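The structure appears below as structure tokens.
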Amino acid sequence: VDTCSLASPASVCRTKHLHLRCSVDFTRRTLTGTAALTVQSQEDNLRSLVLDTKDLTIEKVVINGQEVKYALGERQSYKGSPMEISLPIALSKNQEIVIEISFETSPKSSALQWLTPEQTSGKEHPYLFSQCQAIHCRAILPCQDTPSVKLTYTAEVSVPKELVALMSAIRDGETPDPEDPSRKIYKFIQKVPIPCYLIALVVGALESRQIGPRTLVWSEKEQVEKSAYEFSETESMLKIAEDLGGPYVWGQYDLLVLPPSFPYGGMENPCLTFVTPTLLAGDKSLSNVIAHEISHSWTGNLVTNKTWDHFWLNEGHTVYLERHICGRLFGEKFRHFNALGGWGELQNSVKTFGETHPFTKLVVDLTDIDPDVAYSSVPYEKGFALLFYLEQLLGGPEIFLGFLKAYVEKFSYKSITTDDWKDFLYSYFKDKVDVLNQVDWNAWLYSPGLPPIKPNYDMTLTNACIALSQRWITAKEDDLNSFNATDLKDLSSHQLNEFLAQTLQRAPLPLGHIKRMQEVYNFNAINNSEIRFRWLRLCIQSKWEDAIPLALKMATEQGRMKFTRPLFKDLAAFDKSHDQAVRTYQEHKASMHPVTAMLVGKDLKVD
Ligand SMILES: OCc1ccc(Oc2ccccc2)cc1
Ligand SMILES: [Yb+3]
Ligand SMILES: [Yb+3]
Ligand SMILES: [Zn+2]
């Protein structure tokens, strides 16, 4: 039972394949076309089925060349409207049929962002991108919008000729549109079965550069060179990930660097990972996001969560694999540094929601909860903390990686629950079940707050961050003279970020301390998005009026939610910037990503 979907469940019928034929209309901000679903009945005498939709216009439904009866139910808030289709002939178990639905999206589709030329790097062409995770595929096309159903797809997309279309699939050629010479048709094939949240589309003035044997980086012309350099470790990461998870089955591993309003750090769209341009630090320092997206090719894309309640399975295992990739590239001390940083992020999330909040539970109950509202670091970090604890309890990384590879092999091409994972963990570790029975399963999986046990972490790389943060916190006015640019000489960008993270946990600091920090460290000159974000949060919470225009600029010039949401909230919580934060949101709302616009509105209590 998937409480987020209104469609017929996997026990009734299963979509086996999607053949999508569509045209992108920038003037109307609509995607129009036909979604032909190959549906397999899982029941005897199947006469009707239900599909998920959200703000879709249905023109007709065709089965066996004839139009059939359908009905759109009343809208159920964020879930959309159910679409019941009357089948012309009763289906027996395992019988397949093709249902072709003629549809049109709404300009307000929660899955899409339509950008004007002014909102792009080039300023001459418009741009479109999708973001289906968790339940936005229903806002693009009628489907069984649940990760419990996996399907292959083929697609032909008609776009203005001067533009390029890309999808979460293998490129299968381009031709002039035979129905319109002002347009091109781009063809795509996804031969590996995927849950529909992994369906993705981008249309814009895109250019590409090869950066590895199976990797192209894609972006507007202005970002190509910087992107090629920033993501040059991609191939070495794919090789490490293949060694940890088994064969890479997707063919290509391309990267697309989206415009700044992209709401997430990355999206593991198969064959084409989507990334935020906020990763473009110039020194490859934010490459762990690539390692994370690469890891999803095994944990999430091959082994998938059956429902959104089990999202931690996707995230926890991915962060675990991501930290191993970074550990192989940079050393075990670095994997422990990243792991310890993750615990810090988990403390922050638990503190933000409250220790008894249901969204701090590992396995969540999303009945009547919009998944976008529940989204946080909890499934990533609590999920990671559990696996890291288990690794330590079971004999170390080598032993635990053996389980991870067996888990990926066991559940490849399947959709699983926490119980399925737990059953396999007990099966694999049958000779260590006594150790496994010491785990407080009920607390780890179903209780809110911080985990019952904190793993053991090497402190080697964290010590200097803690030591510097503590000097600043315990400093009195007469100790401020002792700080100098030399304090940072031996700190990496990651350590500088951790120093800021540690200090932010104790924010506010006295205004005089923050002014001294700028005077000696010149944190205002740092363009690294993670460091700049933490520094500006530190300034705003410490009530520095000079930081107000810098924080407003960062909150609006980019739209990665990790940054935009807390910056708007910090600005709204500071009396001096409250009105500006609200008015800036109101002015930008219409041109923001629809999900980001909704969430910032809720955060700022602006309806
Ligand atoms: O485990 C908490 C939780 C959080 C979010 C969630 O759904 C998502 C997933 C990705 C993107 C947006 C929403 C499902 C579960
Ligand atoms: Yb081909
Ligand atoms: Yb003193
Ligand atoms: Zn992820």
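The residues of chain A that appear here are 5-611 by Swiss-Prot count, in order.
So how was this one determined? The header says X-ray crystallography, 2.0 Å.
Every residue gets a Cβ built from N, Cα and C, even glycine.
Under DSSP, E297 (active site, proton acceptor) is assigned to a helix (H, G or I) in the three-state scheme. Around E297 (active site, proton acceptor), the C-beta neighbours below 8 angstroms that are at least 6 residues distant in the chain are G270, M271, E272, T277, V279. Swiss-Prot lists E297 with the feature active site, proton acceptor.
According to DSSP, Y384 (active site, proton donor) sits within a helical segment. In the shown protein chains, 23 other C-beta atoms lie within 10 A of the C-beta of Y384 (active site, proton donor). For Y384, the entry in Swiss-Prot reads active site, proton donor.
The peptide binding site annotation in Swiss-Prot covers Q135, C136, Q137, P267, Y268, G269, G270, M271, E272, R564, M565, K566.
Residues or ranges marked as Zn(2+) binding site by Swiss-Prot on the basis of experimental evidence: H296, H300, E319.
What Swiss-Prot notes for the published mutagenesis of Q137 to N is this: Aminopeptidase activity almost absent, but keeps LTA4 activity. DSSP assigns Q137 (mutagenesis position) to coil, not to a helix or a strand.
DSSP gives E272 (mutagenesis position) a coil state; it is part of no helix or strand. Mutagenesis annotation in Swiss-Prot: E272 to A or D, described as Complete loss of epoxide hydrolase activity and aminopeptidase activity; the structure shown retains the original residue.
Swiss-Prot documents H296 to Y as a published mutagenesis change and attaches the note Complete loss of LTA4 hydrolase and peptidase enzyme activities. For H296 (mutagenesis position), the number of other Cβ atoms no farther than 10 Å from its own Cβ, over all displayed protein chains, is 23.
According to Swiss-Prot, the mutagenesis experiment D376 to N carries the annotation: Abolishes aminopeptidase activity. Decreased epoxide hydrolase activity. Its own atom aside, the Cβ of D376 (mutagenesis position) has 20 Cβ atoms within 10 angstroms in the protein chains shown.
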Extent of the peptide binding site in Å [max Cα distance among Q135, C136, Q137, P267, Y268, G269, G270, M271, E272, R564, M565, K566]:
18
Do any residues at least six apart in sequence from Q137 (mutagenesis position), in the same chain, have a Cβ closer than 8 Å to its Cβ, and if so which, in order?
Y201, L202, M271
Measure from each Cβ of the recorded positions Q135, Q137, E272, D376 to the atoms of ligand 1 and list the residues where some distance is under 6 Å.
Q137, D376
Show which residues of the chain containing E319 (Zn(2+) binding site), separated from it by at least 6 in sequence, have their CB under 8 Å from its CB.
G304, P383, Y384, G387, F388
Can you tell me which of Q135, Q137, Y268, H296, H300, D376, our recorded positions, come within under 6 Å of ligand 2 at the Cβ?
none
